[PDB]
Amino acid sequence: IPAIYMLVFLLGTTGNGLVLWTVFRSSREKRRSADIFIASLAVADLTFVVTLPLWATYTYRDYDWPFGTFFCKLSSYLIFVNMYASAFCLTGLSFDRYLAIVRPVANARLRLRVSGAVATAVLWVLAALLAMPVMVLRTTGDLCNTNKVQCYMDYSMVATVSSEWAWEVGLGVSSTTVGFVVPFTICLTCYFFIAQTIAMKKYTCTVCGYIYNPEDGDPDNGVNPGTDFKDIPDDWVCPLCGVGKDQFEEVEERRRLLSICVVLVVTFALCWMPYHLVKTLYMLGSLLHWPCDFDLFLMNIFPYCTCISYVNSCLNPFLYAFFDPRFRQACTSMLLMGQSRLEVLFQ
Ligand SMILES: COc1cccc(OC)c1-n1c(NS(=O)(=O)[C@@H](C)[C@H](O)c2ncc(C)cn2)nnc1-c1cccc(C)n1
Ligand SMILES: [Zn+2]
């Protein structure tokens, strides 16, 4: 348990430090549309790793904060700011893939570069405003131990004499809504509309090169616009060379940007679902009144839920090295940079 957290800090600073460097090293006119959200995700994951030496020492001494009041406020604020920001970056990535693949409006009216620049400014402004009450409510002090001080959320500042639970559940449910429920629903809607257009795959002639598009079809021969290639009558031949349906190959479009988007979302959902499910169940446990044995599990699973959420911060650079070919190409170029460095030092 303590050795695992120490490994995350080592893989986080070097991992996210590489991701941030690879995007910045790329040319001004050679940058991808998704790169603006990739760079912002790297900044969010990097600052998330900076809060680990404050959190790991706190867990070692079993809930003890020897840093201060301002450090308890800032670290807790940065943890939640980056919690919303990383989720909003994936929302931007999914919407970027939606506007490009689906295309709801005209190509000139879409403004993909403009929309991306607007979304990145709005997400960083929202993440700071939404996580703002966290910094205000967080304060250091003795709870029961007296000799050992702990950094906790003190609801007494805004709540009345009995509405202390109401604010914990009020801010708690909204955090799951803003940070997971709303972004994941947009993520699911984007993926659904993307798969909807892809559903009817293109077929190309291996003889002449006729690119059959299911959207346009072939109304000159009899194929209605919207007919799938498999739904086409068996008597139909190529309108350019007259070859059978058996001489056509399926267009397996190498959608690399969607592969980076899906993998990052799936891994995020696997690392954010146990943290958000245990939290919501604990908040609902006081209102719905769940059994004594059920609440005992959630209290012991939660410190491990915060562990797997920290894993996601250092797991992302590994995913860029397995599915993204652009990051793999810049990695080899980084060793070539070190090869010219050793060649310039001796010549
Ligand atoms: C803002 O970081 C903190 C700093 C110090 C202590 C903390 O506490 C565990 C957090 N913290 C908090 N506070 S909490 O809301 O008061 C929390 C204690 C809540 O009462 C609760 N829920 C579920 C159960 C079963 C019991 N009790 N919630 N999440 C995190 C967190 C931590 C690390 C990484 C991530 C992604 N998140
Ligand atoms: Zn043909």
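The chain as shown is numbered from 1 upward.
Header entry for method reads X-ray crystallography, 2.7 Å.
For all residues, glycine too, the Cβ spot is worked out from N, Cα and C.
What Swiss-Prot notes for the published mutagenesis of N16 to A (Swiss-Prot position 46) is this: Loss of beta-arrestin recrutment after APLN/apelin-13 induction. Small decrease in G(i) signaling after APLN/apelin-13 induction. Under 8 Å, Cβ to Cβ, and six or more positions away along its own chain, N16 (mutagenesis position) finds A42, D45, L46, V49, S313, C314, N316, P317.
For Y58 (mutagenesis position), the same-chain residues lying six or more positions away in sequence with a CB closer than 8 A to its CB are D64, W65, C151. The mutagenesis experiment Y58 to A (Swiss-Prot position 88) is recorded by Swiss-Prot, whose note states: Decreased APELA potency. No change in APLN/apelin-13 potency.
Within the same chain, residues at least 6 positions away in sequence whose Cβ sits under 8 Å from that of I79 (mutagenesis position) are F48, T51, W55. DSSP assigns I79 (mutagenesis position) to a helical segment in the three-state reduction. Swiss-Prot lists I79 to A (Swiss-Prot position 109) among its mutagenesis entries, and the accompanying note reads: Strong decrease in beta-arresting signaling after APLN/apelin-13 induction. No change in G(i) signaling after APLN/apelin-13 induction.
According to its DSSP assignment, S86 (mutagenesis position) is helical. Annotation of the mutagenesis experiment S86 to A (Swiss-Prot position 116) in Swiss-Prot: Small decrease in G(i) signaling after APLN/apelin-13 induction. Decreased beta-arresting signaling after APLN/apelin-13 induction.
Cβ neighbours of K279 (mutagenesis position) (same chain, under 8 Å, six or more residues apart in sequence): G172, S175, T176, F302, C305. What Swiss-Prot notes for the published mutagenesis of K279 to A (Swiss-Prot position 268) is this: Strong decrease in beta-arresting signaling after APLN/apelin-13 induction. No change in G(i) signaling after APLN/apelin-13 induction.
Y282 to A (Swiss-Prot position 271) appears in Swiss-Prot as a published mutagenesis result, with the remark: Decreased APLN/apelin-13 potency. DSSP assigns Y282 (mutagenesis position) to a helical segment in the three-state reduction. All protein chains considered, the CB of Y282 (mutagenesis position) has 18 other CB atoms within 10 Å.
Mapped onto three states, the DSSP output places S313 (mutagenesis position) in helix. What Swiss-Prot notes for the published mutagenesis of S313 to A (Swiss-Prot position 302) is this: No change in G(i) signaling after APLN/apelin-13 induction. Decreased beta-arresting signaling after APLN/apelin-13 induction.
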Mutagenesis positions close to ligand 1 - of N16, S86, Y282, only those whose C-beta is under 6 Å away: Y282
Inter-residue Cα distance where the pair is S86 (mutagenesis position) and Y282 (mutagenesis position), in Å: 24
Cβ neighbours within the same chain of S86 (mutagenesis position) - under 8 Å, at least six residues apart: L41, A44, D45, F48, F268
